[PDB]
Every structure is written in C-alpha cells, then in structure tokens.
Amino acid sequence: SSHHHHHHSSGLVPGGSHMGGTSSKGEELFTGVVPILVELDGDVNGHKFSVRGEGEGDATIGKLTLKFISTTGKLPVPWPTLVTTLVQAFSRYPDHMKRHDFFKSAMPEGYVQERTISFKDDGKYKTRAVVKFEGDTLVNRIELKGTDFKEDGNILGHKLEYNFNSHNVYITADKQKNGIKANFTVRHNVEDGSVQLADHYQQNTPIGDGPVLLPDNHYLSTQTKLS
C-alpha cells in the first residue's frame, strides 16, 4: 500500500543559554527545502517488508512531508508503528537555542540513529539507520528487526487507528560517544479506545570525526498528520 505524512518538530531547551545562539556549519545545509529519500527494509516475526519514501524537509519551519510506498505488498505491521523509524535534522530550534542541535551539526557526513522500541505487553523493534547527505538529498536508510510479537496483539492484529499523537522527545548528551541519546513513549490509539504504548530508546552517533554540538538536556515537541 501507500502512506503519506506531515511531521513537525520544534526544539525546546529549558536552560542552556550560554552561547545558545551558536550554530554549526552543518546548519548551512538546511537553510532551504531539502529533498529526502527514505529506504526501510524490515523483518518482524520473520515477515519481510520494504518501504520506500520520497519527500522534502524545511527546517526553517520545522516541517517535512514524506510519501511512502511498500514494494512488498501489504505490510505485516500497521503504518503508524513505523512513523518514528521513517530525520530529526529537520527540527526547528529557536535562534537562541541553535547550539543544542546535534542533528544538523553532524551533517553532511551524517549520524547513525539506533532505537529499541518496546511495545508494552507485546514485542519490540530494533532499528539501525544512517542519516546523511548523498549529493543534495538527505537520505535515511534503515534496517528494522522486530521480534516477540503476539499474533493476536495490537500490532500484528492491525488494531491501531490511522492517526498519530504529539510527543515529547527527551534528548540528553552522550559525551563518551560524541553524540546524543533520547527517551520517549509514543501513544498509539487502539480501535477499542485504549492506548498502545511504545517506549522509544534512542542513540545518535556521528559518522564523521569532526566536532558536533553536544546539547544540554532538552525536548523535541512533535506533531504528525497521517494521510
């Protein structure tokens, strides 16, 4: 099938005023609209699937639009469970907070984004992605491995509503890895009125050896519209 979404991300830093307006060289690559290419190969409980996306991002307004297809037919999992896996470099940091934007600072060489997503009372996704520039395009190439899912659960049972909630991504520095970590819980509405929780554990590590911006503790506030 196909899937489109519009995603907005804004950076909010409680403290962190010192040199808060200092920006990275990588931010220069994001002053206008940037084409995006997304490629995901996944395997959930042994069910293989491939998703491909084309889109554009505009970090000056913190917004991207992505259009996806499956090249392997109907997915074994709901599209909403893949939203967070399918480029936080398009977040909008306020001018006085740009020192806290790790994601653009790692560009153009990029970063590795790794997650474990644990669905409460159900299975887990392991994801590893490379986010980097190829020519003028920002590419997100992902491998996803899901295990331990219940055949009758909300994910393999396709019991999730086709919408998306707004979340708070908590970003902290990981100085030993010259990168960041993040923690947040995604709320997937279920067709019975309940909510399916998905605990996100995230690590971002620069691919290059140049300096990056290691931020103070802060949040990304997210909003996503599905169609």
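Count begins at 1; order follows the chain as displayed.
If you're wondering, the header gives X-ray crystallography, 1.7 Å.
A Cβ is built for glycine as well, from the same backbone N, Cα and C atoms used for every other residue.
In sequence order, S221, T222, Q223, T224 are the residues near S166 (mutagenesis position), counting only same-chain partners six or more apart with C-beta under 8 A. For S166 to P (Swiss-Prot position 147), Swiss-Prot lists a mutagenesis experiment annotated as follows: Increases fluorescence at warmer temperatures such as 37 degrees Celsius.
Other Cβ atoms within 10 Å of the Cβ of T222 (mutagenesis position), summed over all protein chains shown, number 22. Secondary structure at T222 (mutagenesis position), taken from DSSP and collapsed to helix, strand or coil, is strand. Mutagenesis annotation in Swiss-Prot: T222 to H, W or F (Swiss-Prot position 203), described as Results in significantly red-shifted excitation and emission maxima; the structure shown retains the original residue.
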